[PDB]
Structure formats: structure tokens, C-alpha cells
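One structure is given here, and the rest of the page talks about it.
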Amino acid sequence: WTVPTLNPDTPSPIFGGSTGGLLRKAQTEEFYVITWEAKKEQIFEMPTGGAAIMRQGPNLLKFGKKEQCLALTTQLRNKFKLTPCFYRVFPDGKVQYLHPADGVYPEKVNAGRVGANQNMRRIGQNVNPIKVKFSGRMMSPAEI
Amino acid sequence: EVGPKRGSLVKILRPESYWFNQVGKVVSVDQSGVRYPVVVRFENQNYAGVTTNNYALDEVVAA
Amino acid sequence: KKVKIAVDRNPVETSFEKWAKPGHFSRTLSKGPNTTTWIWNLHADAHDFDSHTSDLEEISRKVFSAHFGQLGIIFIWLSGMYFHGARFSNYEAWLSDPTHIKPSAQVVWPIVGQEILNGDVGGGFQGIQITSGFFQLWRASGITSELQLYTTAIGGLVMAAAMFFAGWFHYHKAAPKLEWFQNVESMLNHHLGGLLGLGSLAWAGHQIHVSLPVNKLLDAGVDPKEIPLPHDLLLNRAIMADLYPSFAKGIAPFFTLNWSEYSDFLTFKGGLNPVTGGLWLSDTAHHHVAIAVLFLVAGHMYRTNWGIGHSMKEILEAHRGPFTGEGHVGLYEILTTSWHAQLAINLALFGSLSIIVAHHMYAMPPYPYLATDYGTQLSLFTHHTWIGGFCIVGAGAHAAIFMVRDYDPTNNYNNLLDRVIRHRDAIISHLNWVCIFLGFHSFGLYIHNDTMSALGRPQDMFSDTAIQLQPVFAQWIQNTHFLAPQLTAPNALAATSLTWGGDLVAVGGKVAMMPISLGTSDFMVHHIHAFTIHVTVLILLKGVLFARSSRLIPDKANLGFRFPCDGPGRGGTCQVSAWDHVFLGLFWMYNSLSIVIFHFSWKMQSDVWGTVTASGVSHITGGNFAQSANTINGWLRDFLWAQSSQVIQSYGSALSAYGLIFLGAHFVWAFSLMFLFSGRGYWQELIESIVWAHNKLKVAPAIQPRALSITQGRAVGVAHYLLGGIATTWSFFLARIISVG
Amino acid sequence: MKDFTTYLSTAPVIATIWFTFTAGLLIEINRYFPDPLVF
Amino acid sequence: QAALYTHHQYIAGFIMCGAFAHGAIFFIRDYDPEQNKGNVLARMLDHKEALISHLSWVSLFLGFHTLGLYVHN
Amino acid sequence: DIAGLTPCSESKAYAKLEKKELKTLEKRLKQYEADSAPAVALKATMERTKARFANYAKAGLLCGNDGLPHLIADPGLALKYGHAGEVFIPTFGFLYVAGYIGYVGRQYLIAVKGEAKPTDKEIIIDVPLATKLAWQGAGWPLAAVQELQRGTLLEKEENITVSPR
Amino acid sequence: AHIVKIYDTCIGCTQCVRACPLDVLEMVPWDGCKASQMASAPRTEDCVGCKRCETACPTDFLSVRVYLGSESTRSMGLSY
Amino acid sequence: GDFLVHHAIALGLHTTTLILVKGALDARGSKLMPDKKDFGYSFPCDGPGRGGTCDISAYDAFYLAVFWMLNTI
Ligand code: CLA
Ligand code: CLA
Ligand code: CLA
Ligand code: CLA
Ligand code: CLA
Ligand code: CLA
Ligand code: CLA
Ligand SMILES: CC1=C(/C=C/C(C)=C/C=C\C(C)=C\C=C\C=C(C)\C=C\C=C(C)\C=C\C2=C(C)CCCC2(C)C)C(C)(C)CCC1
Ligand code: SF4
Ligand code: SF4
Ligand code: SF4
């Protein structure tokens, strides 16, 4: 498996434009780019409002936050059975692949993944707050 | 063969459980080395609408 | 392509098997109760027909039967009003003295001391003074005896049984197919011609043959017992020819295009009747004739089974300009397949027409001795206004429901709806700005006036004496309406209403209708009304446009139309659903309509209603609206503190019940604050403690008690808030207008 | 008739009949014994 | 007299609410069940359901009777 | 007498209040005829007023300075000065009916608890069993005291769910 | 950022991962349940705190917990 | 009148005490939130799961008790 490379010269779905598009954050902080492969032309619903028409083949779109890209990904997977993927793009031109992280969707187990933020105990086995008091900052009893 | 008999009634001893100090019917006991092999089904559902849960060997007492 | 009567025979079997199985309509409730929440759900999804099944035919059939059951309930209500007027009323006595005897149609049983409510309403009767205006309506139709009202009650009961039988028959014996319901062209043709046109023509015939001669004789001084019966007037031409010479010519002038011969019962008198105070029934009869002809003409517009007529889809597709893209493409399919969209349109226009009815009824009183009954006028205006506002909020709610459930983006690519969703942010931002601008320029004037009056600077206020803001447009329109019967209405004798200008009409020493003058206070209150209407529109339109998605939650449509929140994430997503927008719109509608009814009551009691003295007309409050309505302190002292004296001292008289309700309504409203300022987590833990107490004594029910849901808590709070506030204002208005009116 | 009796045995119908009976009994008691303040 | 009595009573009400609020803060932040094992403090949480239930019964009885007598009068 | 109050049979404000009520009723009655329904209704109300005042004064109630009766809630004062009918006897009457309703409901719940589907017996009331228990609840204090003595009235601590503390 | 934790009571039903709307959770191999899978949170920097995962968890008590922490641009879900 | 208003005062005191005491005892946890002690004294909620957890923290109990204190005073 290999990490995909963002192609900026990728056709985009035919949309007339809306007011729920990108804002100054896309030029000052970061934005997201969702790409997918469509087998045929089809009218889909935009996460920011309106109905667009996805073209046959590659399709690229820009969104303000990751939630919009994952919402469109879920819509394309559950309504048209596609395989979309998205990146986070910075104003300096840096592209960072986000989902799927390993090329395999996270609902199914995949080899090579390492569990993080996992507590090898239960909720009732957590310590009292008095034991985590007077720390460097506000620490919850579940953070340890 | 380890654990309560299938179909019996046991009491839940887990304090954080919704069915603490409540009776539930045993469904199946896993034969592996899992932490919570006993499966207990209850007639009354929790706040999430669930009636089955997995408890440990020492978390259930025969009653 | 063919309009016919499609139907299915015996689809559902008439049995009581499902009556013993609660929650059978939904798959989730069919399992049975396990928690108390289920019970509430059983009542929340009862009429939610598009949630039980996805079949449009089943939903349409259920809607049809629900309509029949509703009409049966309405017929039972009307039959009850007629029966109460025929056996527990003083209508016969009120007919002999409609200016001194108070209308009453409800008696109470002598138990636990409630007999004090049976006040002396006049005419040798003891009861409760009614404000529905049924006495005036029965007098307008020519009813002169209790036997006619009793017969009408029996007919209403028969009609109720017929409506119920029709609902049962159309649901279990002959249920129409989906293609029969989708014949909107034929449906509109029939509702325009048949229903409206034939109803107006039939009422015109009754008014010409019964209301006109009976009411003319009543206004001529004839005793109600000596007036000929309606069938007597309908059987011979001598009596009608004596009362109206045009009747001596028969129906011959109608077919010979000599309608001018009928100029004795079909005129343009205008104004009001100087004897009764209401509109001339000859003008109403002519009105109904014209309305019937217009609706009958309009009923032949759409094509049904022949070539002539129109196709609404063709007209919708033919309307497309350069600034709207495709246009109305797909709107016909939207309205012919979604009941919620049609419900939204119908509820909006219906509520608007209800408010228009309230305004037109106080301005142009059509019933005899209606304007002199200030209680009936105030109650009718307030009631119709509240019904209109509620229907408008429901329209917004169903628009949001359609946007969440029945909307499909595959059929709305570049139409008007898609473009509206595309620029919804611009729409909401501009409406928000205009709401802020109106709020500042509407409330700041009152605050500035309160400050200047408190600071001892009355010359710096916004009043007639100080800086004045005269509504020049409304005054000019009033002058144009007053001068209309001389230049633009040569065939009209008087103006449409007396509120424009001219001489006032008074009946029985009480002012029936006098001209209304607008000043600075009227300008300020009108801007207040505009601001409140704009804010209510903002909340409803925001909940409709942002129902599917938003910049905060892009998959709101997946969460449904009615859901509590999306969690405490993103800083907090409390009340993001369209249901919550309807919930907030209800409060704003209550605030708006409350200010509207307060303004109506103060303006009518200050510059219109009042007694008639020798060389001068004295109003109820003395005309203090043009001097005390420009400040909040004036509204609180002169209109709320001064006018509430009647409802607080009503104890010991026939209006004491109102005072009791005035207190009870203050309770329910405050009770609402318990469900609006709290959350279900606290109540769930408290219920857990109570459950422990029950478990200790082995009295814990099998059905686990669960606190009300978040959405249920909001609905309960808004329901109690609306009921408490509306009942408070109802008691205050009724007690005051009955004591001094 | 079994289904009809089961429907009449539901919580709202039983509550309506019971409250009507209790209210009627209290009303008739106050009717035949007007203004009872003490025993 | 009126202003002084009302001022002190409202201040006392706010201070009482603060006392109970800080008690809750003590239970969440500074309570140690292992150090307070079997004492009166642990026994308070041992039968808290009974306390809340009896307080609910007293409040319900007082509310129903006071409101009923007022509405009757 | 008790707390500076005087009996209603010897209070001037009580008689003045009765005369005020009869005066306003008679004033309202003077506007009607003699053989009409409102006149008969007003005369019936006046007779009810006279009977109510006579019965209240006959009962030995204690009136205040406002002419209205007062209730004695202290058991000692009520049983010592003949005021047990105000607040004592109705207290025991409510206790009997309250425990009656509570015991009937408790018996119905415990009876339907051992069945297959108790929730159905809760939403759909079993009229025969409920009627039998309603008729059998007349001995509720005896049954409750016998239950308390046997130790079967309460549930043990280990069989009740509690919070994780 | 918010603190997302997975406890040992996780049965590996993968319902919490599907309910996550910002791709924070995932499934890793494990040996403590029959499914031999366990939920993981390696991208907590994108979590907003909607608690949809807690709603989708069927264990009693929950196996996945969300604790509101320091708010940022990604945590507040701001498009500006 | 003094007797009745005193009963109203007792109702206000008992209800305010009920809300405050219940919030202080349920601050460390209950059946709805077995780990409320790990979330601190003040937090928004536990989300819409488990039927809804609006105003579940002890801070919210104090919040609802302030209204009863104002009403009692
Ligand atoms: C001239 C023909 C005619 C007339 C008078 C009506 C009248 C009415 N229709 Mg209808 N309709 C018609 C043709 C007609 N329709 C056709 C051709 C179609 C098929 C395209 C439909 C399909 C239709 C639907 C789907 C619905 C209605 C509904 C209604 C009622 C609306 C309630 C109301 O506010 O009005 C005022 C109320 C009254 C005046 C009450 C008095 C009712 C009297 C008896 C008038 C009934 C006349 C009607 C033709 C029935 C007579 C036929 C006979 C077999 C009994 C109303 C009574 C709604 C409904 O179902 O209500 C139950 C509704 O949902 N209609
Ligand atoms: C829908 C409204 C309506 C109705 C029902 C009527 C009805 C009537 N109008 Mg009228 N009218 C109306 C509107 C209406 N009008 C309006 C809007 C105006 C203003 C333009 C007038 C102005 C007007 C005038 C000036 C006069 C009437 C008159 C009449 C009466 C006689 C009609 C006539 O001249 O012979 C018309 C003939 C027919 C209608 C035929 C009747 C068909 C019958 C019912 C058939 C029955 C057959 C059946 C199978 C028999 C078998 C039964 C079995 C048991 C054996 C009649 C009862 C006259 C009158 O009352 O004299 C005082 C009269 O002079 N009207
Ligand atoms: C032509 C009128 C009309 C029709 C046909 C409908 C139809 C529908 N509405 Mg709707 N609505 C309307 C008007 C209408 N509405 C108006 C005027 C409003 C503004 C208040 C609303 C606001 C509204 C909301 C917010 C919602 C609906 C919903 C629904 C759907 C489910 C049915 C339901 O409400 O559950 C069952 C009905 C009830 C449980 C009745 C409630 C009884 C109320 C609370 C009592 C009213 C107090 C009473 C007047 C005073 C009594 C005094 C007391 C002492 C006894 C259904 C298709 C729901 C939905 O979309 O489904 C998903 C939804 O959430 N409606
Ligand atoms: C929002 C409603 C409102 C309005 C319309 C006014 C209006 C007025 N107040 Mg008042 N006031 C208000 C609210 C309001 N007040 C409230 C709520 C309070 C209580 C806190 C007060 C307390 C108060 C006091 C104590 C006093 C006033 C006074 C005044 C008068 C002079 C103020 C002034 O000169 O400032 C200057 C205003 C400006 C510099 C800006 C004016 C706004 C411009 C015209 C809008 C421009 C936008 C334009 C359309 C953009 C075009 C776009 C592009 C194409 C160019 C004035 C007529 C004084 C007075 O009594 O007069 C006798 C004074 O003593 N007010
Ligand atoms: C000796 C008295 C005393 C002391 C030392 C403390 C100390 C503390 N309290 Mg506390 N409390 C007290 C009394 C006291 N309280 C009382 C009487 C109440 C009842 C009102 C409360 C209720 C309370 C709650 C609910 C909470 C605390 C919390 C806290 C802790 C930190 C929060 C803080 O104070 O930040 C700073 C405080 C503020 C910024 C005050 C907020 C601003 C207020 C609302 C001002 C509004 C007044 C308004 C502007 C008036 C002008 C009107 C005019 C313009 C018209 C802190 C250790 C918090 C805590 O423990 O953290 C977990 C916590 O949640 N207290
Ligand atoms: C006028 C407003 C109002 C009212 C009446 C109440 C009433 C109540 N509150 Mg509440 N509260 C309010 C406002 C109000 N609150 C506000 C604004 C807040 C801040 C959010 C709170 C926060 C709050 C909390 C946090 C708590 C309460 C609690 C309680 C209950 C206390 C127990 C009691 O006194 O028994 C008396 C019972 C009553 C007064 C109920 C009224 C009786 C009705 C009128 C009789 C029914 C009428 C008739 C028979 C049927 C009509 C219905 C019809 C449709 C058929 C009580 C029901 C406490 C509690 O739950 O106690 C266990 C609790 O913990 N309140
Ligand atoms: C619910 C709380 C309550 C309260 C606040 C009171 C309050 C009172 N009770 Mg009492 N009482 C109660 C419950 C209550 N009672 C109950 C449940 C019973 C049933 C067992 C009694 C039965 C009772 C009797 C028999 C008497 C009082 C009496 C009194 C009054 C003075 C005696 C005293 O304070 O000691 C507390 C009362 C007791 C411990 C009960 C025993 C009586 C003691 C020993 C006082 C007797 C000595 C003597 C007669 C006092 C009178 C001195 C002087 C005036 C002659 C006093 C106002 C006395 C009274 O004033 O007579 C009219 C009286 O004799 N009560
Ligand atoms: C008769 C009389 C007398 C006596 C008196 C007495 C003995 C009393 C009292 C008293 C009391 C007895 C009082 C009280 C008070 C109390 C209060 C006001 C409360 C509360 C609060 C609290 C208790 C808190 C707690 C807490 C928590 C919650 C947690 C932990 C910590 C803390 C502690 C904070 C004499 C002879 C001398 C004189 C004359 C009169
Ligand atoms: S929903 Fe809960 S039990 Fe299931 S995989 Fe996620 S954390 Fe584990
Ligand atoms: S709180 Fe929401 S975004 Fe965060 S891990 Fe859970 S489901 Fe995902
Ligand atoms: S407080 Fe209630 S409504 Fe608001 S986010 Fe939390 S659970 Fe949802």
C-alpha cells in the first residue's frame, strides 16, 4: 500500500456555488480536500447545502473542516458504494493524508495498527480525584 | 464448565453497572481466558436500552 | 392521464383486535412498554403517519379518514353550541332587547357554591355571559326561535354521525388509490367551483330569501313572534314583493340581463346599518352573489378529462427567468407527493387569512348588534389572531419536516429551492441584521421615552407634543379610502368602513364604529409589531433552511427533524434541530401576538369604544393612548395596572371565576419555567432516589420510571408557557371587557 | 367482546371511569350534605 | 427596617446556597473514601437515597397542602 | 377561649358577615319576579346560606376577629375543648383511605410481579384482580401491621440497587 | 484537545468507530474479547466531543469515554 | 395567614435543601453517571446518550437551587 498524492488538476463536480463554501480560514489556517472515483455521473447532496453532480472518474472538492469531508465520505459510501479519501491542506502547500489512515477503513480491524489511549482497566477501577489533585494542571482521574 | 450454569440466575456485584444488586439470567460463559466471560441477560433495560452485558467470574454471585 | 375514481375494496377489516394492542402502528412501540418513556412515545407518534410506513397510499388514506373524524368532532361542537343556544340560553329574550340583555348560553348546577357564576345577564335569565357572538350570527341568519336552533343541533349531530361513517367507510370499505389523491387539477377545480362557489351561492340564496326579509322586519320594529316564518316568505311572492318590489318580477330580470331591477336587495350601501350597527345584509347578499360567480368562473381553469383547461406542471415549467436558473421545475412533483409541503403552504395561507379575518371583522362588523358588544369584538379579534399565529408557526414546522424527510436533491438540481439553500447564509444574515435594526429602532424609542420622562425632560421624547413621527402613509391611505366613494367609487354610497374617516355610528348609546386616527404611539407600536414578526420569521426560516445541514453540523438531515442535540461537542450543539427552531418560534409568536392584542385592546378602549353623552363622546379610558402608549411605564400603569382592577376584584360576583383563572393561569405559566430552565439528568437521578424508596417497600412498578426526554421537556415547557400566558390574557380581557363594556 | 373488554381495561379508559365515579360520588356527597366543614 | 431585613435575608440565602455548593465541591475534589472508612461522612453517602427520598416526601407534602389550602381559600 | 378566640355562636362579626351575605343575596333577588326560576334559585341559595351558618354555629366552632371559623390542630386542645371534629377525626379518616389506596396498589403490583409480563398488567388493568383487591383492602391496617411484624413488608439491603458511591 | 479513553470492557463491536463523525476511533487487534478487536483513539486531536461514540457503546458501563479538555479550532468544529 | 405563609416558608426551605443535598450527595456519581466524580464539579453534560443527561453535574443542581432560594426569600 502507498500513500496517495494529491492531484490539483483533478476535475470537480458541477456545482453552481453556494455561500456555505470556504472562508478566510482556508487561506489563513488550513482546509480539507476530498477526492473520490465515481463510476458514472450522479446528482449528490453537498454537505454545505445544494445539489451537485459528480462526474465520471476522479472528483475533487474543498471543505472548511474535516467533519464536512467525512460526512460527504459517509454519504458517498452508503448511498453510491464508493471509496473516497481526504487530505488536510495548509496555506504553504503542505498536503497531509488523513482518512483512511492505513488505506483500510477503521471499522474493520487491520494488521499493523497500535492501540492508543487505551486503559487496561474499567471505569469503576479509576482513582479518586484527591489522588490526582495538585498536579501540573487540571488532570482527570482517567488521564492516568 | 467453569463459571455459573447456563440458564441460572445470578446477582451482579459490579458497582458501576446499572444492574448492581439485581438478578439476571445467565446466557453463556466463554471458555477462553477473557476478562468478562459470563453473559447476563436482564428483563429490565438500562438507560441506553440494552438488556445484555458481559461480567467477570468474580463479578457475579449465585442468588 | 385519465381522471377517475380509483378505489380498493375492504383493505382493513373492522375489528377491535388492535384496540387492545397499544402502539401497533409503529414497529418500535409494537413490542410493548418497558419504561414510562414508551407511554409518552405512544402519544407522540400517534398521528405521525409517514413514520408508521413508507407507503404514500397508506398515508393518504389515513389522512382522509383523519379529516373525516376531525369534521365529525367539529360538527359535534357546532351541534352543541346550537343545542346550548336552544335550551340553556336567552336568545329569545335577547332578540327583543339586543342592546340591554347580555348574551348567555351556559348555566351551572347549584353545587359547592358555584351558583354565584349564574349572573343576571338580563331578560329573566341567570347564566354566564358568552363572547362567541353566536347570538348576533343567529340574528343575522334570521333565527327567531329555540325550535330552529334545536333542529339545527339535531342536524349537526346527524352530520357528525355521517362524517364518522364516511371516515370508517373510506378506511375499511372503499379506500381510494394514490392516483385518486394526486388529481390536484380536478381537486382544485372542484374546491374552487363546487365548494366555494356553490357554498357562496347557497348562502346568497338563503340571505336573499330569509336573512334579508326577516332582518328587515326586525329592523322595522316588528315583534319576532309576528314576523312570518322563513318558509312563508319562501312560498308566496306577495310578502317578498311588498318588502322588495323587485321580487314581483320573478327571476325574469336575471335572464333578460336587467339585473338593475334588483337594485333593492343587491346594492353598494357601504358603511354600517344605523339601527343595528352591523353591515347591510343587502350588501352581504350582493357580495356572496359576486363571490359565487367569481369562484364558479375560477373553477373551470384546470384540465381534468378534456382538452380545455390548464396543466399546473406546464404553467410552473413555463415560468423561468434569467436570474432563477431552471425555475419551478420539480415543484409539481414535490407538492403532489409530500403531504408536509402542502400542509406548510396551507397552514401559512390559512393562518394569514385568519388574522385578516380578525382585522376585517373588527373594522367592518357584519352581524347586527355586534359592534355594540365590545366583549364579543375583543374576544373574536384576539381568538382569530391567536389561531392565525399558531397556524403560521405550524406552517414553518411542516416546511422544516418536508425539508428533512421528503426532500430529495436528485430532483432539485438548479431550481428555486436549490438556489435558496445555496444562499441561505446570505438570507439569514440579512434577516438577522434587519431584525437587529428593527429591534433597536423600535425598542430604543420606548426606552428613550422612559428615560426622558424619568429624567424630567418630556420635550425630548418621541410624542405628538415633542419630536413626532407621524405615519403619513397610513394617514394618506385613510384619506384616500374616505374620499373613494366620490371619485373612484361612483356607484358606492358610503365607504367600506368608518375607521377611515367621516361621521361615527352609535347604537344604543354605545359607539358602534368611529374613525381611527394614528399618531406617534401608533407608529411606534406598528414598528414593534413589524420587528416581532421579523424575528419570528427569522427563527422559523432559519430552522427551515438549515434543517438539512449547517456550518456547525453538516449531517443534520441524518439526525432527523426532531432530535435534542448532537452532544456537548463543538462548544455545545444544544437545540440545533428544526424542532427546536419551531419551539423558539412559538415563544416569539406568543410575544408578538400578545403585543398585538394589547395594542388592539388599548386602542379600541381608548379611541373607539365608549358611551355617547350629550354633545360629546366619552371613551372607556379617556383617550390616553395618544399620550401614554409611547412609554413602557405607560403600558404597565395605564394599561396593565389600571385595567387589571376588574379581574382582581371580581371575587364575589359572576366574574369571580375569571379571577380564579387569572390566578391559575399565573401558576401554569410559572410551572413552565420548571421544564424550561432545567434538564432531565437531575430529574433522572431524583427519580432514582424515589425508585430506591419504592424498592425498599416493594412498591416499585415493573415499568421503569424514566424522566421526560429533552424534546419532551421543551415541548411541555412551551405548552405550559403558552397556556399560562394565553389564559392570563384571556381572563384579564374577558373580565375587563365584561365589567366595563 | 374480549378485545373490547381488554380495550376498556386499558389505563386511560379505567382512569376515566374511576375518576368519573369518584368525582360523581364526591359531588353527590356535597349535594346531599351541603357545606361540610367539620365532622 | 424593610430594606435592612430584605438585604440580610437575601444575602443569607445566597451564602447558604454557597455553603451547599462548596460541600458538593468537597465531595468531588477532596473526599477520600479510603481515609473516611466507616465514619459519619461515609455513612452520609451510604444512605443518601433515603435522605433524598424523605426530603422529597416532605417537600411534596408541604407543597400539596399549602397550595391546596390556598386554592381552597 | 383558646388563643383569644370566641365561639361562632357568640361572635358579632360572624352575625354581621351572615347578614352581609343574606343582604347581597336579597338585593340580587329583588330584581326578579316571584314565580320565576332565578328567584327560586336565589331562595334556595339563601336557604343554603342560612343552614350553613346555623350548622357552623351549632358545631361549636371558634371564630376570630374577622367572623370566620378557626380550626384546632392540637390533639390535646381538640380533645379537651370539644374540637376533635375539625383536625383529628378527618386526619384519621384520610389516614385510613390513604393506606387503603396504597395497600390496594401495593397488593396489585406484588400480585402481577410474579407473572410472565407485568408491564401488560400495568398498562392494561386486570379488572377482576384489581376489584378483588379493592374489596379486600378494608383490612389494610391489620394486614400492614401483620406484614410489619413478620418482616415481609420491607426488602433487604442486598436486593436493592444503589449508586457506586 | 479532548481526552478519549478506551477501557478493557470493550467487546470489539465496532459500533463506536462507525458512529464517530470525525475519524478519531479505529480498531486494533486484541486478545481480550471473542472478536479479538479493540477500539483505539490515535487521532484525538480532531475530536470535537459530540459523544456519539458513547451513545453507540453497548457495554454497561461504557467502554469509550470522552472528557472535555482544552478547546481549539478543530475541537470547536469551526469552519472559520 | 401567618400559619399558612410559615408553611410556605417551610416548603421553600425543604425544597431548596432537597436540591442542594441531592446535588451534593449525587455529585460523585449515581446510576445515570457512575463516574461523575471524574468529570469535576462543573461540566456541560454527558451528551444525549442514555436518554439525555442535561443538567447532570452538581453545578447544575446548585443552579436549579438558586431559583428556589430566590423564591423562598
Ligand atoms: C364539488 C365537489 C367537492 C366538494 C364540495 C368537496 C368538499 C370537501 N372536500 Mg373534496 N374532493 C373532491 C370534490 C369535492 N370536495 C374531488 C373531485 C376530489 C378528488 C380530486 C376531492 C378530494 C378531497 C380530499 C383528499 C379531501 C377533500 C376534503 C374536503 C372537505 C374539506 C373540509 C372543509 O374545510 O370544507 C368545509 C366542510 C364542510 C362544508 C362540511 C360539510 C360536508 C358536506 C357534506 C360537503 C361534502 C361534499 C362532497 C362532494 C361529498 C358529497 C359526496 C357524497 C358521496 C356524500 C370538504 C367538505 C378533505 C376531507 O377529506 O375532508 C373530510 C380532504 O382531505 N376532498
Ligand atoms: C342556490 C341559491 C338559490 C336557491 C336554492 C333559490 C331558490 C328559489 N328562489 Mg332564488 N335567487 C337566488 C338564489 C337562489 N334561489 C339569487 C342569488 C338571487 C338573486 C339574483 C335570487 C333571486 C330570486 C327571485 C327574485 C326569486 C327567487 C325565487 C326562488 C324560489 C323559486 C325559484 C323559481 O323562480 O323557480 C325556478 C324553478 C326551479 C328552481 C325548478 C325546481 C326543481 C325541482 C326542485 C325539481 C324537483 C323534481 C323532483 C324529481 C320531484 C319528485 C319528488 C317526488 C316526491 C314526487 C326558490 C325556492 C322566486 C321566489 O321565491 O318568489 C318569491 C323569486 O321570485 N329567487
Ligand atoms: C392542520 C394542522 C396540523 C397537522 C395536521 C399537523 C400534523 C402533524 N404534526 Mg404539527 N403543528 C401544527 C399543526 C398541525 N400539525 C401547529 C399549528 C403547530 C404549532 C404548535 C405544530 C407543531 C408541530 C411540531 C413541533 C411537531 C408537529 C408534529 C406533527 C406530526 C405528528 C403528529 C403529532 O403532532 O403528534 C401527536 C399529537 C399530540 C400528542 C397532541 C398534543 C396535545 C397538546 C400538547 C395539547 C394542547 C393543549 C390544549 C389545546 C389545551 C388543553 C388543556 C388541558 C388542561 C387539557 C403530524 C404529521 C411532530 C412531527 O413532526 O412529527 C415528527 C412535531 O414534532 N407539529
Ligand atoms: C435605538 C433607538 C434610539 C434612537 C433612534 C434615539 C435617538 C436620539 N436620542 Mg436616544 N437613547 C436610546 C435610544 C435611541 N435614541 C436608548 C435605548 C437610551 C437609553 C440608554 C437613550 C438615551 C438617550 C439620551 C440620554 C439622550 C438621547 C438623545 C437622542 C437624540 C440625539 C442623539 C444623538 O444626537 O446622537 C448622535 C447619533 C449619531 C452620531 C449617529 C446617527 C445614526 C446615523 C444617522 C445612521 C447612519 C447610517 C446610514 C443610513 C448609513 C448609510 C450607508 C452608506 C450609503 C453611507 C436622538 C434623536 C439625546 C436627547 O435627548 O436629545 C434631545 C440625549 O440626551 N438618548
Ligand atoms: C467566602 C465565600 C466564597 C468563596 C471564597 C468562594 C470561592 C470559590 N468558589 Mg464559590 N460560592 C459562594 C461563596 C464563595 N465561593 C456563594 C455564596 C455561592 C452562591 C452564589 C457560590 C457558588 C459557587 C459555584 C457554583 C461555584 C463556586 C466556585 C468557587 C471557586 C472558584 C470560582 C471563582 O470564584 O471564580 C470567580 C468568580 C466569578 C468570576 C463570579 C462570576 C460572576 C458573577 C456571576 C458576577 C455577576 C454579578 C453582576 C455583574 C452584578 C452587577 C449587576 C449590576 C451591573 C446591575 C472558589 C474556590 C466554582 C468552583 O468551585 O469551580 C469548580 C463553582 O462552580 N462558587
Ligand atoms: C410555579 C412554578 C413551579 C412549581 C409549581 C414548582 C413545583 C415543584 N417543584 Mg419546581 N422549579 C421551578 C418552578 C416551579 N416548581 C423553577 C422555575 C425551577 C428552576 C428550574 C424549579 C426547580 C425545581 C427543582 C430542582 C426541584 C423542584 C421541585 C418541585 C416539586 C416540589 C414538591 C412539592 O412542593 O409538592 C407539591 C406539588 C405540586 C405543587 C404540583 C402541583 C399540583 C397540581 C397543580 C395538581 C394537579 C391539578 C389537577 C388535579 C389536574 C390538572 C391537570 C390537567 C391537565 C388534567 C414541585 C412539584 C423538586 C422536586 O422534584 O421535588 C421532589 C426539585 O428537586 N423544582
Ligand atoms: C406534632 C407536635 C405537637 C406539638 C408541637 C404539641 C404541642 C402542645 N401540646 Mg400536644 N400532642 C401531640 C403533638 C404535639 N403537641 C400528639 C401527637 C399527641 C397525641 C399523644 C398530643 C397530645 C397532647 C395532650 C393530651 C396535651 C397536649 C398538650 C400540648 C400543649 C402543651 C404541652 C406541651 O407542649 O408538651 C407536649 C405534649 C405532650 C408531650 C403530650 C402530653 C401532654 C403534656 C404532658 C402536657 C400536659 C400537662 C398540662 C395539661 C399542661 C397544661 C398546663 C396549663 C395550660 C393547664 C402544646 C401546645 C396539652 C394541652 O395543652 O392540653 C390542651 C395536653 O394536655 N398534647
Ligand atoms: C429551643 C431553644 C434553644 C435550643 C436551640 C438549639 C439547640 C437549636 C439549633 C440549631 C441547629 C442544629 C441549627 C442548624 C443549622 C444548620 C444548617 C444551617 C445546615 C446546613 C449545612 C450543612 C450541614 C453543610 C454540610 C456539608 C456538606 C453538604 C458536605 C460536607 C461538608 C459540609 C459540612 C460543608 C435554647 C434553649 C438554646 C434557647 C431557646 C430556644
Ligand atoms: S462501542 Fe464500546 S464496546 Fe464496541 S468497540 Fe467501541 S468502545 Fe468497544
Ligand atoms: S466524542 Fe464524537 S468525535 Fe469524539 S471520538 Fe466520540 S464519536 Fe468521535
Ligand atoms: S445539555 Fe442536553 S441538549 Fe445540551 S448538548 Fe448536553 S445533552 Fe444535548
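All chain C residue numbers match Swiss-Prot; in order, they span 11-751.
This deposition comes from electron microscopy, 3.2 Å.
From the backbone N, Cα and C atoms, a Cβ is placed for every residue, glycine too.
These features come from Swiss-Prot:
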- C:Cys575, C:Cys584: [4Fe-4S] cluster binding site (BINDING)
- C:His676 to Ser: Accumulates approximately 50% PSI (MUTAGEN)
- C:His676 to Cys: No PSI detected (MUTAGEN)
- C:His676 to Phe or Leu: Loss of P700 function (MUTAGEN)
- C:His676 to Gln: Impairment of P700 function. More severe; when associated with 'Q-656' in PsaB (MUTAGEN)
- C:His676: chlorophyll a' binding site (BINDING)
- C:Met684, C:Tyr692: chlorophyll a binding site (BINDING)
- C:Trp693 to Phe: Unable to photoaccumulate an electron on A1 (MUTAGEN)
- C:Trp693: phylloquinone binding site (BINDING)
What three-state class does DSSP give C:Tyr692 (chlorophyll a binding site)?
helix
Select one residue from C:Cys584, C:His676, C:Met684, C:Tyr692: among these recorded positions, choose the one with the most other Cβ atoms within 10 Å of its Cβ.
C:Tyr692
Among C:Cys575, C:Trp693, all listed as recorded positions, which has the most CB atoms within 10 Å of its CB?
C:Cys575
Between C:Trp693 (mutagenesis position) and C:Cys584 ([4Fe-4S] cluster binding site), what is the CA-CA distance rounded to a whole number of Å?
18
Ligand 4: which of the recorded positions C:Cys575, C:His676, C:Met684, C:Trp693 have a Cβ closer than 6 angstroms to it?
none
Return the member of C:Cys575, C:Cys584, C:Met684, C:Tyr692 nearest to C:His676 (mutagenesis position) in space, with distance defined Cα to Cα and candidates limited to these binding-site residues.
C:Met684
Would you list the recorded positions among C:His676, C:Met684, C:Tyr692 that come within less than 8 Å, Cβ to Cβ, of chain H, in the order they occur in the sequence, writing 'none' if nothing qualifies?
C:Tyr692
Under 6 Å from ligand 11 by Cβ, which recorded positions from C:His676, C:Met684, C:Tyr692, C:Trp693?
none
Using the alpha carbons only, what distance in Å do you get between C:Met684 (chlorophyll a binding site) and C:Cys584 ([4Fe-4S] cluster binding site) once rounded?
18
State the three-class DSSP label for C:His676 (mutagenesis position), counting H, G and I as helix, E and B as strand, and everything else as coil.
helix
Distance check, please: Cα of C:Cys584 ([4Fe-4S] cluster binding site) against Cα of C:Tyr692 (chlorophyll a binding site), rounded to an integer number of angstrom.
17
Cα-Cα distance linking C:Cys575 ([4Fe-4S] cluster binding site) and C:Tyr692 (chlorophyll a binding site), given in Å to the nearest integer:
18
Of C:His676, C:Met684, C:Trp693, listed as recorded positions, which ones have a Cβ less than 6 Å away from ligand 6?
C:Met684
